[PDB]
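Q: Can you read through this structure? Questions will come right after.
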Amino acid sequence: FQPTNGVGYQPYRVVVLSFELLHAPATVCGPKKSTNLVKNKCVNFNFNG
Amino acid sequence: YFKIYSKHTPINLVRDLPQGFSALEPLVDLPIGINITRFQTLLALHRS
């Protein structure tokens, strides 16, 4: 690895993420998010599923 | 899911279980996903 090499010979760091689903409960979840809370109006609420 | 429920109670009975009511609160839920069929208590020795 030299700094003056061509783009096809320069070092590239590769990280491969493998996603699997097993019978055990899935614990690596994506972020769910949240909106601002609005009170005193007829709204559709989704609290913790 | 491994559910661990626990309750701490202050008693003054010397030998047996006291008679009364105490509901156990849920303490921790564990995502283990494994088979469990046997258990064993862990004690502490006293060394001198």
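Numbering of chain B is taken from Swiss-Prot, so the residues present carry the numbers 200-247, in order.
Header says: electron microscopy, 3.0 Å.
Even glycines carry a Cβ here, placed using N, Cα and C.
According to Swiss-Prot, the record shows the following:
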MUTAGEN   B:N234 to Q  Increased resistance to neutralizing antibodies
VARIANT   B:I210 to V  In strain: Omicron/BA.2.75
VARIANT   B:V213 to G  In strain: Omicron/BA.2, Omicron/BA.2.12.1, Omicron/BA.2.75, Omicron/BA.4, Omicron/BA.5, Omicron/BQ.1.1
VARIANT   B:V213 to E  In strain: Omicron/XBB.1.5, Omicron/EG.5.1
VARIANT   B:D215 to G  In strain: Beta/B.1.351
VARIANT   B:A222 to V  In strain: 20A.EU1
Q: For the variant positions B:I210, B:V213, B:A222, which one has its C-beta crowded by the most other C-beta atoms within 10 angstroms?
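A: The residue with the densest Cβ neighbourhood is B:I210.
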Q: Around B:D215 (variant position), how many other C-beta atoms are within 10 angstroms of its C-beta?
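A: B:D215 (variant position): 6 neighbouring Cβ atoms within 10 Å.
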Q: For B:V213 (variant position) and B:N234 (mutagenesis position), determine the Cα separation and express it in whole Å.
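A: So the alpha carbons of B:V213 (variant position) and B:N234 (mutagenesis position) sit roughly 37 Å from each other.
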Q: Given B:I210 (variant position) and B:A222 (variant position), what distance in Å do their CA atoms have, once rounded to a whole number?
A: 15
Q: Write down the Cα-Cα distance for B:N234 (mutagenesis position) and B:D215 (variant position), rounded and given in Å.
A: 33
Q: Using C-alpha atoms only, work out the spacing between B:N234 (mutagenesis position) and B:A222 (variant position) and round it to an integer in Å.
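A: Distance between the two Cα atoms comes out at 27 Å.
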Q: Around the C-beta of B:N234 (mutagenesis position), how many further C-beta atoms are within 10 angstroms, looking at every protein chain?
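A: So the Cβ neighbour count for B:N234 (mutagenesis position) comes to 5.
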Q: So, in DSSP terms, is B:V213 (variant position) helix, strand, or coil?
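A: Reduced to three states, the DSSP call for B:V213 (variant position) is coil.
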